[PDB]
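Visitor: Handing you a structure now.
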Amino acid sequence: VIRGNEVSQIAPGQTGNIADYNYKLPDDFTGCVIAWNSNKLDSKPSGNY
Amino acid sequence: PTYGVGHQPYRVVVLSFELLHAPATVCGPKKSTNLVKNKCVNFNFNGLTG
Amino acid sequence: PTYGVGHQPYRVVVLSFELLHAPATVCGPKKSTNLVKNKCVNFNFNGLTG
Amino acid sequence: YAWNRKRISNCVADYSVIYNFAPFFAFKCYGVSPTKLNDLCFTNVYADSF
């Protein structure tokens, strides 16, 4: 799970904050990326920590 | 839940493949066919067409 | 209505166009102009310029 | 029709703090890339809001 800003940085050859410190994809990546909204599954009114 | 759409939860599943170089283990539901020799035919060897 | 955004119902309308090969019948309120001859002029015939 | 224009000059700019302020998806940058904006220097910045 990631945030809304960080969806674009899961891509080959793209730097940032989450792509160079958490999860780096190779520049010759041959595969698929799936992303979907999770408002009713991974959220709490008091704060999901 | 009061945040905007740019801070919302997002689940991400990344599927990564390897392009051959090994005997294939995961393959689709395409039905195999018996071999034929000494005839110019169209072949499909593990996704390699020709 | 409680389903996710990927399975929500969408209304789609596609507009298919035909490019020439017939007299033009569908265009707008752009005003026509009286014809002139024997002058190097910009023409605009049914949507083609020059 | 009456958009404000703010001139930004004589300061260093950290472009990683823009994301925490508003719930937007991503930058739409022409000519430069948003990830490489931290490393090059400019002369004048203009900000318009509407």
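Going by Swiss-Prot, the residues shown for chain C are 499-548, listed in order.
When the header is checked for method, it gives electron microscopy, 3.3 Å.
Cβ coordinates come from backbone N, Cα and C, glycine included.
This is the feature table in Swiss-Prot:
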{"type": "MUTAGEN", "residues": "C:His519 to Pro", "note": "Increased resistance to human covalescent sera neutralization"}
{"type": "VARIANT", "residues": "C:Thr547 to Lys", "note": "In strain: Omicron/BA.1"}
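A description of the local structural setting of each listed feature is requested, covering burial, neighbours and distances.
Guide: Long-range Cβ neighbours of C:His519 (mutagenesis position) (same chain, at least 6 residues apart, Cβ-Cβ under 8 Å): none. Annotation note: C:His519 (mutagenesis position) sits in a coil segment as assigned by DSSP.
C:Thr547 (variant position) is surrounded by 7 other CB atoms, counting those within 10 A of its CB over all protein chains shown.
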